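Engineer: This structure is in C-alpha cells; I'll ask about it shortly.
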Amino acid sequence: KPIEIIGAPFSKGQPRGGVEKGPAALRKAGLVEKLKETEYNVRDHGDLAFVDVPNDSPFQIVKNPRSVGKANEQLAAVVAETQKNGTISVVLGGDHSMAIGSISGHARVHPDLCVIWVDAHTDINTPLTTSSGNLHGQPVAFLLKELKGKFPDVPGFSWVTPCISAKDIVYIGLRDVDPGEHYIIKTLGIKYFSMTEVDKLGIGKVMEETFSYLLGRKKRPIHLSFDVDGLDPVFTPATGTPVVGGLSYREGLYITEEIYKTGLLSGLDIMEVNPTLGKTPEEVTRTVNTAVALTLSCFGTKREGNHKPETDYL
Amino acid sequence: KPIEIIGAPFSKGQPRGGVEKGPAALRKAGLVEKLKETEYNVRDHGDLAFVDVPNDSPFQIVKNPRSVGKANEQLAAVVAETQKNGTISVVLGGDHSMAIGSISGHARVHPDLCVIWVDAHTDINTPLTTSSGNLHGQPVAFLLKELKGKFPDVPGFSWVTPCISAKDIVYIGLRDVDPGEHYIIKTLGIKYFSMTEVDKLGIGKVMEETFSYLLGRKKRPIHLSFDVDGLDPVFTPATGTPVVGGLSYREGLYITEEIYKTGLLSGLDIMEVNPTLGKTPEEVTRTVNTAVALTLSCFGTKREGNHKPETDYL
Amino acid sequence: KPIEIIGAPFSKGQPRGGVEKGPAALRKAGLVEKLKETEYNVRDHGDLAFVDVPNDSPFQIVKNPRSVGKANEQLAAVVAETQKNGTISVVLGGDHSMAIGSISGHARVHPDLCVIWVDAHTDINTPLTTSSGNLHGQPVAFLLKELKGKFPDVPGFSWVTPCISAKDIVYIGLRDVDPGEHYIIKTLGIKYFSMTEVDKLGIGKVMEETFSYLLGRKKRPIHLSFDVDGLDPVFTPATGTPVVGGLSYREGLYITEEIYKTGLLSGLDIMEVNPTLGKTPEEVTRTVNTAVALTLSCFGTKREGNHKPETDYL
Ligand SMILES: N/C(=N\O)NC[C@H](N)C(=O)O
Ligand SMILES: N/C(=N\O)NC[C@H](N)C(=O)O
Ligand SMILES: N/C(=N\O)NC[C@H](N)C(=O)O
Ligand SMILES: [Mn+2]
Ligand SMILES: [Mn+2]
Ligand SMILES: [Mn+2]
Ligand SMILES: [Mn+2]
Ligand SMILES: [Mn+2]
Ligand SMILES: [Mn+2]
C-alpha cells in the first residue's frame, strides 16, 4: 500500500507561533526515511504553500477565519486527490484546525469513514461557544452534520460540507473540555473515553470498545487525527496547550499499534508539534521522536519487533 | 448542598516544620474561589487557632501528646457543629494527626460513617508500637474500637471515643507499613489495597471493590481522609514522608471522581501538604495544585468536562 | 533459606565503561545489610577477580570473546558450587553477558530450571546476527539448545553447554528487538510479553500467565535474570542501553513480589547498573536504590508491609 506525506505548515489556527515548523522538525527527525523502511511505499508530497489572506478581519470572536478557511480548502483538495489514487494520506501539521481540510478531503473519496480523535481536548467549540476565537479548537464543529446551522457562516468556510455525524467519531484522551463543548458532546450523544475512562478500563479495553462501536456493524476507512497534546506533557512537552494527567507513551503506541492491526487506517494527522515551545532542546527532541514513533507504529512497527517475510535469518 | 472549609494549621503531629502552612497555600492557590464555581454553596470557616500546651512532656515515646490532644478535641467540636448543620466538612490540614478530631467530630453526627484512607501509610501505630512518638502516624489507632485499651491512656486524648471499627475503614495506596502496623491490619482483618493490589487489579476494580465492601449492605456517609503522600513523590513532592511507587495523578483523581459519583461524601481531610518541603518553587506549586485538583474532583469537576444545567450553549 | 551474593564486576560484554562498578554501588547502598533484615541467611561471597585475556582478538565481529568466555566460565563454577550447597545465588553484575555463566552454573545443579528474563531487549543475537560484536546482547544465544550449532564456535566458550530450551524462557518488557532476534523468537516459538502485551493485559495477568506457562505442569527452580533497562529510563536511568516506554517501578516490584510468593526463586541476576552513566548523582542513586528495592522484594519485602512471626507487637 502507498503512503503520501503532506506537509501543512500552518499556525493561524492558534496564538502561539511555531507549530508551522512542525513538518520540518518531523522530517529532520527522519520520518520519511524511517517510513520507507516499513512495508509501505512512501511518497513525500512536500509542504503546501499557504497564501496569506490580507485584511483578514476577525469574524466576531473567530480569528484569521479567511486564512484558516483558505488554507484548509487547499489541503482538502490535495488530500482528496491522493485518496482518489488509493493512497493513505499522512498530514504533518501545524495546529489542529487543519483537520477540517484533512477529513473533508478524505470524506470526499471515503464518505463512510469514521474518526478516532486523540486529544486532551474535544476541539468541538463553535464560533459562538468559543472563549477564544482560536480555530484549532473548533475543527470538529465544522465537520459535524448535527452542528450544521447551529452557528453563523464564517468567512472562508463556505466550501466546507459536514461529512461525519456524531456516531462516526470517537475521542480518546479527554481531560480539558469547556462547558459548551461538554454540553455539545453530551447533547449529541458522542462516544468518548476521557482519562477517567482510560483509568477505569485500561487502554486495552478502551481500544476494544472504540472499534466494536465504530466497526462492529460495517468495516470502514479509519481516519486518525492525533493531537500530540493527547499524551501527557512529560512525553510531548513541546506543544501549545499541554494538560497534565495525559495518556502515556505506552498507551499512545498501543493505540497506534491497534489501529495498525485493523488494516483499516485510511487517513492520519500528526498535529500540534511546536518545535519552538521546548524549554530545552531535549523537550523538542522528545516530542518530535514520540510523534515520529507514533507515525511509524501506525504503519507496522511493533514493540515486539519486526522481521522481513521470506527471509531466513538463520 | 453546603460545604464548609475548616483550616487546621497544626504541625506537632510530626517533626517537620511547615505543614501548618498547608492551609494558607491551598487557599492562596484559589481553592475556595474554584470551589464556588461548582454546584455547591461554599463557606470558609477560616483557620482554627490552636493554644499551645506549655510544658508538654512526652508520654513515654509519644511527643507533644497534650498539644495534639487539645488541638484535635477543638477541631472535633468544630466539625461536629458544621456536620450538625447538614454541611460537608473539608479539613485543610497540617499533619494527619488532625484526622483524630476530624473523624471524631464527624462520627458524632454520623455514627454510621465509613472511612476511605488514601495514604502510603497505615497511620495505625499505637503509642506502644511507634518507633517514633510522631502522632501523625497513629491517628487510626485512637479511632478504632478494636484497639481500645490495647495501649495506655495518653495525656490530652481522654475526650476521644473510638467511633469506627475495623470493618468501616478501607486503605488505598499502602507501601510503607511498619511491622507492628502490618500485624495490626492482618490481625484485625482490616480491608486494604496496597500498591500491589492497585497494580494487580487496576484502580477501576479497586474502587468497585472498596464500595461493595463498605456500601454493599447499607448506604452510609463516606469520610475521605487523604494523605497527599499517597500519590507518588513525582506528583506531590512537597510532603514530609514521600514514598516512591505511589498512586499516579490520574489514579488520584479517579478515586475522587468515583467518590463524588456516589453522592455519599460527608467528610473530607486534605493533609500533609508542606509548602516548605518543596526543593524548588515548582515542586510546591505542583503539590498544591494537585491537592486542589483532588478537592475539586471530590465535589463535581470531571475530566470529561462539566456544563451548567438548563443552559443552552447553542 | 541461605542467600549467597556473588559480585561480577565485568564490563567487556559491552562498549560502555562503568558497569563493572555496579557491584560496589549496590553494596554501598546497603544491599547486604538490608537483606540480612529479611528472613533469609545472607552470605557475601565477595567480588570475583577476572583475569584479563591478553591479545584478545575479536572473533569476526564479536569483541573480547576470550575475556568474556573466561569470565563466565569462572562465575559458572562459583555459582554451581553455591547452588550445590543449597543456597540461592544472587549475581550483582556489570553487563548482562555474565548471564551465560550465572545460568550455566545454576543449570548444572538444577537442570530443570526455567528462566524469566526482564529486559527491554531479547539478548538473543548470535555471533552472526549481531550489528555490534557486543556479547551482553547475545547471552541467551549461547544458552539455548535450539540455537546450538546455528553459529560458529567462539574462542573462550567451548566450556558452555546449552542448558535451557525455548520452552523454558519467558521475556517481560520487550520493546527494542533487532530483526534477527525477532526472527529467532518467532521461529523458535519462545514465549514473551513485550510492552504491548503488558499494556494490553496488565502486569497482573502477565505474571499469572508466565507462571501457568512455565509452572503449569511441573514446579521447578526459577532463575530471574533482571536487566535493569527493563524498567523505564525514568526509573533506572544509569544504564548503558535505556529504552523509553519501559516497565514502571510499580510493575517491576510486582514482578519481584510475585516471584517471591512462588517460593521457587533459585537464582537471580541484577544487571546493567552503570554508576558512571548517571547524568546527575541523583540519577545513579535512583537506579541503585531501585535495583536494591527489587532484590529485597525478591526475598520477602512486601509493599503491604512485613512483621516478624511469633512477635506480639501489642
Ligand atoms: N488545545 C485545545 N484544543 O486542542 N484547547 C481547546 C480549548 N477549548 C480552546 O477552545 O481554546
Ligand atoms: N508518613 C507516615 N504516615 O503518614 N509514616 C508512618 C510511620 N509508621 C511512622 O510511624 O512515623
Ligand atoms: N541493550 C541491549 N541488550 O541488553 N541491546 C541489544 C541490541 N540487540 C544489541 O545487539 O546490542
Ligand atoms: Mn488539544
Ligand atoms: Mn486538537
Ligand atoms: Mn502517609
Ligand atoms: Mn497519613
Ligand atoms: Mn537490555
Ligand atoms: Mn540484557
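Sequence positions for chain A are given in Swiss-Prot numbering; the residues included correspond to 6-319, in order.
Positions of Cβ are set from backbone N, Cα and C atoms, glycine also.
Heads up, here are the entries from Swiss-Prot:
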type	residues	note
BINDING	A:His101, A:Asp124, A:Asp128, A:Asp232	Mn(2+) 1 binding site
BINDING	A:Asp124, A:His126, A:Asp232, A:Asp234	Mn(2+) 2 binding site
BINDING	A:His126, A:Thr127, A:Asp128, A:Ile129, A:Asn130, A:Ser137, A:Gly138, A:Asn139, A:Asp183, A:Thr246, A:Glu277	substrate binding site
MUTAGEN	A:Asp128 to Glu or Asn	Reduced manganese binding and strongly reduced catalytic activity
MUTAGEN	A:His141 to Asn	Reduced affinity for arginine and reduced catalytic activity
MUTAGEN	A:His141 to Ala, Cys or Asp	Strongly reduced catalytic activity. Minor effect on affinity for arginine
MUTAGEN	A:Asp232 to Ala	Loss of one manganese ion and strongly reduced catalytic activity
MUTAGEN	A:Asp232 to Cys	Reduced manganese binding and strongly reduced catalytic activity
MUTAGEN	A:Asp234 to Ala, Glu or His	Reduced manganese binding and strongly reduced catalytic activity
MUTAGEN	A:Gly235 to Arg	Loss of manganese-binding and activity
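Could you place these features in context, so I can see how deep they sit and what lies close by?
Structural biologist: Packing around A:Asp124 (Mn(2+) 1 binding site) is summarised by its Cβ count: 30 other Cβ atoms lie within 10 angstroms of its Cβ, all protein chains included.
Residues near A:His126 (Mn(2+) 2 binding site) in space but far in sequence (CB under 8 A, at least 6 apart, same chain), listed by position: A:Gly142, A:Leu179, A:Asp181, A:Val182, A:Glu186, A:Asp232, A:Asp234, A:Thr246, A:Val248.
Counting every protein chain shown, the Cβ of A:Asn130 (substrate binding site) has 26 other Cβ atoms within 10 Å. A coil conformation is recorded for A:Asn130 (substrate binding site) in the three-state DSSP classification, outside any helix or strand.
Within the same chain, residues at least 6 positions away in sequence whose Cβ sits under 8 Å from that of A:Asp128 (mutagenesis position) are A:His101, A:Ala104, A:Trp122, A:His141, A:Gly142, A:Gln143, A:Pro144, A:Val145, A:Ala146, A:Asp232.
Reduced to three states, the DSSP call for A:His141 (mutagenesis position) is helix.
The secondary structure of A:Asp232 (mutagenesis position), as reduced to three states from DSSP, is extended strand. Using a 10 Å radius centred on the Cβ of A:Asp232 (mutagenesis position) and all shown protein chains, the other Cβ atoms total 27.
For A:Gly235 (mutagenesis position), the Cβ neighbour count at a 10 Å cut-off comes to 30, with all displayed protein chains included.
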Engineer: Looking only at C-alpha atoms, tell me how far A:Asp183 (substrate binding site) is from A:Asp124 (Mn(2+) 1 binding site), rounded to the nearest Å.
Structural biologist: 14
Engineer: Enter the number of other CB atoms within 10 angstroms of the CB of A:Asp234 (mutagenesis position).
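Structural biologist: A 10 Å sphere around the Cβ of A:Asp234 (mutagenesis position) contains 28 other Cβ atoms.
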Engineer: Run through A:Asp124, A:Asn130, A:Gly138 for me and report the binding-site residues whose CA is within 10 Å of the CA of A:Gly235 (mutagenesis position), in sequence order.
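Structural biologist: Final answer, ordered: A:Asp124.
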Engineer: Quick one: of A:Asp128, A:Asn130, A:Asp183, A:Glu277, which recorded positions have a CB closer than 8 A to some CB in chain B?
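Structural biologist: Among the recorded positions A:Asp128, A:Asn130, A:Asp183, A:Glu277, the ones whose Cβ sits under 8 Å from a Cβ of chain B are A:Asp183.
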Engineer: Using the recorded Mn(2+) 1 site (A:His101, A:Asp124, A:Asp128, A:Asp232) as reference, state which further residues of the same chain have their Cβ within 8 Å of the centre of those residues' Cβ atoms, listed in sequence order.
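Structural biologist: Output for this site, in sequence order: A:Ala104, A:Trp122, A:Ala125, A:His126, A:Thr127, A:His141, A:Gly142, A:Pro144, A:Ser230, A:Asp234, A:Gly235, A:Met276, A:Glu277.
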Engineer: Quick one: which of the recorded positions (A:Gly138, A:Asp234, A:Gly235) have their CB closer than 6 Å to ligand 4?
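Structural biologist: Only A:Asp234 meet the Cβ criterion.
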Engineer: Please identify, among the binding-site residues A:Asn130, A:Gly138, A:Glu277, the one with the smallest Cα-Cα distance to A:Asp124 (Mn(2+) 1 binding site).
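Structural biologist: Its closest listed neighbour, by Cα, is A:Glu277.
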Engineer: Taking DSSP three-state, what's A:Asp183 (substrate binding site) in: helix, strand or coil?
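Structural biologist: DSSP assigns A:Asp183 (substrate binding site) to coil.
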